[PDB]
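Remarks on the structure that follows.
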Amino acid sequence: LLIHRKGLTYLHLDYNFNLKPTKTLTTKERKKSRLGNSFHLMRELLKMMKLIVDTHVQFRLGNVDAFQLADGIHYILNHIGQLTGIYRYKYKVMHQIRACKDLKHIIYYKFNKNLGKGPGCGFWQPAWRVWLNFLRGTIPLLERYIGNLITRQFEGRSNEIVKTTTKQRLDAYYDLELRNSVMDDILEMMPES
Amino acid sequence: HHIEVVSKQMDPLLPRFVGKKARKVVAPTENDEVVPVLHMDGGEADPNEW
Amino acid sequence: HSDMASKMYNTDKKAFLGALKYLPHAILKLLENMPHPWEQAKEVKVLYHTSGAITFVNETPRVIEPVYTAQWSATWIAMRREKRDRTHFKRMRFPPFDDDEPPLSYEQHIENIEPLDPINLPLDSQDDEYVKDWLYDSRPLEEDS
Amino acid sequence: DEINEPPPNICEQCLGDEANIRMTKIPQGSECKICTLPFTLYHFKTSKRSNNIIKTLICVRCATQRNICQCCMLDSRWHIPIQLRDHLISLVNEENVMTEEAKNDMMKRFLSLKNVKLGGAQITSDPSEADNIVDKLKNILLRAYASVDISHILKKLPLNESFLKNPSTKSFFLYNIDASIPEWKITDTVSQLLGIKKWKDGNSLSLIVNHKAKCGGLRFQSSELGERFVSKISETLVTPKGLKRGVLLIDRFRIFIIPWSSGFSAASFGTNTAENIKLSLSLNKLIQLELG
Amino acid sequence: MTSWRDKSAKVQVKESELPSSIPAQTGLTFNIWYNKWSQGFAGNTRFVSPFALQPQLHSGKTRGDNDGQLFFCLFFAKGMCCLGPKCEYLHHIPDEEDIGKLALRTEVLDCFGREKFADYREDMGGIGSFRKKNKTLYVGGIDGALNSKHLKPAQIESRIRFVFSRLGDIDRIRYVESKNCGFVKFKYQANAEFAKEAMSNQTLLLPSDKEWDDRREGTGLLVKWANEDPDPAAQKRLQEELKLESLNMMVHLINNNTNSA
RNA sequence: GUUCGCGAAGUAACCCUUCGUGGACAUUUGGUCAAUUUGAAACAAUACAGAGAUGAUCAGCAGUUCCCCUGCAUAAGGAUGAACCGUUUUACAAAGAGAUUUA
Ligand SMILES: O=P(O)(O)O[C@H]1[C@H](OP(=O)(O)O)[C@@H](OP(=O)(O)O)[C@H](OP(=O)(O)O)[C@@H](OP(=O)(O)O)[C@H]1OP(=O)(O)O
Ligand SMILES: [Mg+2]
Ligand SMILES: [Mg+2]
Ligand SMILES: [Mg+2]
Ligand SMILES: [Mg+2]
Ligand SMILES: [Zn+2]
Ligand SMILES: [Zn+2]
Ligand SMILES: [Zn+2]
């Protein structure tokens, strides 16, 4: 609904939450169809969420055994950087990704004592807590991030945008204050007219 | 008429203040009384020095 | 609300769109209440919007810490026994469903089928007799005053 | 000021008869119909069990500048529309008073933020300046196409037959209809005469009037009604050749009738506007020939 | 009464027989928020209404009659109301009793309950303005309505006189052939508002005609609000009635000051 | 419907059933909102143009505006985002000459 309210009907959002354009885009369409970090980050959370929920669907349908299920979730929560590509939009999540990799190294070598290299290890609890704590940090963030986005949809941009001084516009703003100060002092000197 | 004024329980998902948009409004000036610009009169002789 | 083509959904489309800021919270309450490997199915208590906008899972997962530690430990042994004596273990492919197909509805597909066998250690009736009845409940000893 | 705002201006007849009314205030509800700028939408119901919500459509600034209520937008005193209010003051001061409204969205918002009154809102909301003009209303009450070939059509209009009892017809030919006198007023006068009121349910009579040709015809079903239409008309005019014509009698007007003795249909009066004007010009002589 | 209060209202359209809520496809992808088609060139996007109001047939008692509803069913006028006798709004042509109930309410909104606007829509279509008590309809688009029959210049006026007479009391009907359009003026504004939505996108085919199977292929006739009448033969009639309206109000207004004193 | 009474009839023997009749319990939902053309999204396509200093070729950063767009944004980008590049007459007098009036 958000994509189609913006008029971006040529972007197809599939059921696995990949966002692909359906056609070659003109430059005016490419500028309009640029979606921010808050949109994509919201999408990547759902892509991570659906990827978990689909495995519980696979278990319940009977395609997947419970040992495969527990290994499946443990495969998800360790490989979210590879499976989803959340990092691109919030690169702080590499702390959680390198933490889940580090827990994967600890868990496997206590698990695979006297066992061969093989896929099945379903102790997903350590990796589970890392994501829940990452979700805890980004709940106040995205609510601010999307809450500005949705109000920009309903109300529009404020017309009172005041640009702060920055490194790029410091030299121009230094000149505006300098021409004003010289203008004021000379105009007092002037007797009249 | 004595009229009780109550507030409606807002839906937390629907946008509160549905009439609030980011629009631009130009304001008229309310000029009822003129302000007298009260200088003094006129040391007004001046050559071409300025 | 699968196909909101009608004019009647103009307010309910706004309710979908305004619920997007709360969606992040709804992912947390879903994932924190996820069924552990010893449970077939978990009945959670949900709070939903009347236009079907968002569905928060209105619970917090409380566990008894020595019970919880035993429950992972039992599944930890049960998976080490499993990986030892499997001829071949087939890890499932990801993503499990193709992107073109919609998520299949709960009731036409999931609700009718028998669930499956959850991960359980086999147990010793002489060694584990105090816990063997209630160790794998959804909330263990919940009704025991 | 967003924390100091006026109370809303609503009529007594919008609020109705009951004493206590539960009204709902929404601090930035809808936007105003006039200035297109948001306001506090008040809405309420007359009784508890009613079925119509009465909303405030305009803001209090647009309601003050016109001196109208926010709900029905009638004037707060005299309870009349704004277009009729500014016309009644125009007959007293002998000059046009008028509230003019911008079509421009930047000039709808501009015109509301000024603290003036518009139109007759200086006269109204001053009770002394309103009652004396009502007194000045009272003295006013003390005063209290020659090239057209029309000959194909006038053969079909009767124009030479008499309004007697003896022909039994369904249709009649009404001429001498002014450019005033609306089509509903002639059907109501005939149905008042026969007592066949609520005629549009049963479709007892069907009437066609051109208003350019100043002529028309009315068709009856069930020809026995035709003798009731003949016998319930008393006054007739006899042309000094003969050929008596009945008069329908709309207030201050006179409409002549002759039994058509066939169904006239549409287009009997004319098939072009330029052509129909000459039939009224054709008739005006025959009316003067009938009377004088 | 005999035609209306005697029976109950009947279901005009079955709820399965209702049209699809998506429009006819004029684009490449369907837009979900704005229920329209997006990547499309253009379209006339106007079509003949498949339904019509038989006034003496479909009228009857409804739920809103017992409830004291003031407003008329918009779909009843389109010939589309699927609720029938269970519907909250009224199902009959407006009468002097009905409009007297609407007298406090008609000033700001139509007989269907929809709120009127400050100025008219640009093409003079739509709901209408509360600044002008317009009672005259502009009947346009007659060529696509007749499915391109020639018929006459003035047999066109016969069909317009036939249909709109069922929808209430008429002040006058004027047809203009050179402009190919009609001007229907009603006794009440409420009938004009009712007949406007009744006769939008309709056809004048009269079944007996040979095109009655192809009534659907055509365009449909625009019923729009009418402008002021430019001849001074009508202009002087306006200030005459505006005079008479003013005299009838002053008598009502001095009685208010009589009670005020 | 429940419960407390009272009365009548029947079975009874002060209980059960029946229907008469007091009580008590419970007390005013929802709508700013109607289901396709006529109360309003926008793109794309077609035709015609075709990127600021300048001699040519390249970076820009601003300002003003009742223009905004994308963006979480007070960051940044949008051709240096665009629009600017036109039109242009009185706070007006003081001196010094030849034609034309006036009466
Ligand atoms: O490829 P390497 O870097 O040499 O290490 C691999 C790799 O783990 P890491 O990438 O974390 O090191 C495998 O995981 P993937 O790269 O395929 O995701 C992992 O197996 P999994 O695929 O099941 O995680 C495997 O260990 P094992 O086969 O015991 O699970 C482990 O090599 P080791 O045998 O040295 O652990
Ligand atoms: Mg820039
Ligand atoms: Mg450049
Ligand atoms: Mg650039
Ligand atoms: Mg710029
Ligand atoms: Zn206003
Ligand atoms: Zn009012
Ligand atoms: Zn209905």
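Cβ coordinates come from backbone N, Cα and C, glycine included.
What Swiss-Prot records for this protein:
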| type | residues | note |
| --- | --- | --- |
| DOMAIN | E:135-228 | domain 'RRM' |
| MUTAGEN | E:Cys73 to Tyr | Inhibits cell growth |
| MUTAGEN | E:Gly79 to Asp | No effect. Synthetic lethal when associated with CLF1 lacking a TPR domain |
| MUTAGEN | E:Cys87 to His | Inhibits cell growth |
| MUTAGEN | E:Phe186 to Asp | Inhibits cell growth |
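Here the mutagenesis positions are E:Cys73, E:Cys87, and the one ringed by the most other CB atoms within 10 angstroms is E:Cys73. In the three-state DSSP scheme, E:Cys73 (mutagenesis position) is classed as coil. E:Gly79 (mutagenesis position) sits 10 Å from E:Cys73 (mutagenesis position), taking the C-alpha atoms as the reference points. In this structure, none of the mutagenesis positions from E:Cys73, E:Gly79, E:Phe186 has a C-beta falling under 6 Å of any atom of ligand 6.
Note on the domain 'RRM' (E:135-228): DSSP counts are 31 helix, 24 strand, 39 coil.
Here the mutagenesis positions are E:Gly79, E:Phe186; the one with the fewest Cβ atoms within 10 Å of its Cβ is E:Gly79. Among the mutagenesis positions E:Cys73, E:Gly79, E:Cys87, E:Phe186, the residues whose Cβ sits under 6 Å from any atom of ligand 8 are E:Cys73, E:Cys87.
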